[PDB]
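S.K.: I have a structure here, written as structure tokens, and I will follow up with some questions on it.
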Amino acid sequence: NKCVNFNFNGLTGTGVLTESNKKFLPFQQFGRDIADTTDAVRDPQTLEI
Amino acid sequence: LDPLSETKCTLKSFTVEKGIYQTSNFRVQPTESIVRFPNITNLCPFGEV
Amino acid sequence: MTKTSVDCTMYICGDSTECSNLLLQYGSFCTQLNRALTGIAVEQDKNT
Amino acid sequence: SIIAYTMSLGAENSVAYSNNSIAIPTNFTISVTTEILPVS
Amino acid sequence: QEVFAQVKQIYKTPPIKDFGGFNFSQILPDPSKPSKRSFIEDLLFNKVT
Amino acid sequence: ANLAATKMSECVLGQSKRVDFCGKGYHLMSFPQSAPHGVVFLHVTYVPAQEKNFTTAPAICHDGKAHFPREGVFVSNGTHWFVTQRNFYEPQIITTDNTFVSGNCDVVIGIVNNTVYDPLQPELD
Amino acid sequence: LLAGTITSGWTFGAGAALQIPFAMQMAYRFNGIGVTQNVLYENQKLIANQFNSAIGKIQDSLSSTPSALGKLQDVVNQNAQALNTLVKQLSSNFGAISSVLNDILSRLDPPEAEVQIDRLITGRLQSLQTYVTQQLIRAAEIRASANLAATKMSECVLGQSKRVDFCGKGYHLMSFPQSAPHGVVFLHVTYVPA
Ligand SMILES: *[C@@H]1O[C@H](CO)[C@@H](O)[C@H](O)[C@H]1NC(C)=O
């Protein structure tokens, strides 16, 4: 819940993250909204969406 | 593979309205490249060399 | 009015496979310029 | 000072419809208006 | 404004729809307030997305 | 512009039963004048006022017959009945002239039994 | 706009609202088409059970039949379509090592990092001017729909219009409106000899 500049496993971006009910697949890394922009992130060190 | 799908991903639908649509273009492919220069009849003096 | 319909990859490039390999990264302008031309051919018929 | 308000459409008025009710005027009145339109 | 907003005074309709025999209800408002809209209207809003 | 060309071909040069095309109100005329880079149209019109509540009944009964009007409507003050036009009050006595007859007067709804002066009988007297 | 069409007939577009019982009203809207007043009063119910059956038939159309609200959608589709077309072009390098800026800076030194960007620009602005010129026009057209409608409500709804094929098919009696998301849908009632 803060505007931030982040790097997730080499993926770098800025924005505000939030806890999300989304269900990735055990291998999937990051979802992209239409326009293929970064949509969300499963956080590595706990692998949470 | 089949053209009913040559469209589908053009429109990006797994359904196709009644009606028509347009996908691609036809254009024949060529062959038998040709070159026919003029009568080669003005030569250099090599035998005289 | 007379309906025209165009094959961009034919005009900009003229059957030089080299070219089209450049237009892909100049984007999707190629399509639109057609879509706006079909959207005419559909109406200039409707008008009649 | 300043104000911020929702928009008033007009004066809420009600009419006396009835199977036996009409209304007719008795004196006329003229109006003059302006419809400005561009040409050039 | 040029289309729907011709008038300046907002009228209403009485409860007594003894309007000569017709049943205009299918257009008049719905006091149940499905957004104060009418029947032949609401369809036009849900039948479109 | 064309729209502004139509008005000086419809509203100025003539009368048009259309509303909100030659101004607000029942059109009567339209005097135009100029501009630097446009036109102006001065619309003269007809704005009703000084209303009055009346009571209606479309048709009338007499001799068991039903008579209707020709141009205008039927109204009544409390006891009398009169006929007049739809956009002005200048009432008249009902006659066999300003009306006409079709059918029996058992079907029309909202009717009100009345009498009819007829301008021939005394001319026989 | 309807609370006076029914009630005030059509006197609500020339000044004050003069009432009428909607029977004397249709009794006039017939006097325009060329029907004598009898044909209404003496055939009212048959005229009534028609008007009321006339709507349900429309219910099905707009309640059961899709494809009946096309044009209003062919407007939505485009405006949103070209939009994504603008969102999308932002991943077309337009002639550079990428379509992503922060990287291009984070990989080079200014000099080329400036021309790289000097190209990316030269297509975006071209991307925008394109969308725009596709958004003016489609916003001009929609006007002709409006200055038209504004001339339909002004005539068909607020009154009677003798114009054949303006308030629809037939000697027009009275046109009733209803609204919509981005537009209107009219209910034009007419006369049809049989
Ligand atoms: C008129 O309406 C009243 C209700 O206000 C009703 O009692 C009466 O029967 C109606 N009569 C006619 C002729 O419309």
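Note that chain G is numbered according to Swiss-Prot, with residues 877-1070 shown in order.
Determination method: electron microscopy, 3.2 Å.
Backbone N, Cα and C atoms are what each Cβ position is placed from, and that goes for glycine too.
Just lifted these from Swiss-Prot, have a look:
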VARIANT   G:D950 to N  In strain: Delta/B.1.617.2, Mu/B.1.621
VARIANT   G:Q954 to H  In strain: Omicron/BA.1, Omicron/BA.2, Omicron/BA.2.12.1, Omicron/BA.2.75, Omicron/BA.4, Omicron/BA.5, Omicron/BQ.1.1, Omicron/XBB.1.5, Omicron/EG.5.1
VARIANT   G:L981 to F  In strain: Omicron/BA.1
VARIANT   G:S982 to A  In strain: Alpha/B.1.1.7
VARIANT   G:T1027 to I  In strain: Gamma/P.1
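So where do these features actually land, and what's packed around them?
M.R.: According to DSSP, G:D950 (variant position) is assigned to a helical segment. Sequence-distant contacts of G:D950 (variant position), defined as residues of its own chain at least six apart whose C-beta falls under 8 angstroms from its C-beta, are absent.
In sequence order, G:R1014 are the residues near G:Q954 (variant position), counting only same-chain partners six or more apart with C-beta under 8 A.
Counting every protein chain shown, the Cβ of G:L981 (variant position) has 14 other Cβ atoms within 10 Å. DSSP gives G:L981 (variant position) a helix state.
Using a 10 Å Cβ-Cβ cutoff, G:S982 (variant position) registers 10 neighbours.
Around the Cβ of G:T1027 (variant position), a 10 Å sphere holds 19 further Cβ atoms from the protein chains shown.
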S.K.: Cα-Cα, whole number of Å: G:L981 (variant position) versus G:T1027 (variant position)?
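M.R.: One finds 56 Å between the Cα atoms of these residues.
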S.K.: DSSP three-state call for G:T1027 (variant position): helix, strand or coil?
M.R.: helix
S.K.: How big is the Cα-to-Cα gap, in Å, between G:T1027 (variant position) and G:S982 (variant position)?
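M.R.: Between the alpha carbons of G:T1027 (variant position) and G:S982 (variant position) there are 59 Å.
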S.K.: Near chain C, which of the variant positions G:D950, G:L981, G:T1027 can you find when the cut-off is a Cβ distance under 8 Å?
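M.R.: Of G:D950, G:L981, G:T1027, none lie near chain C.
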S.K.: Just name the variant positions among G:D950, G:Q954, G:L981, G:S982, G:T1027 whose Cβ comes within less than 8 Å of a chain F Cβ; none is a fine answer.
M.R.: G:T1027
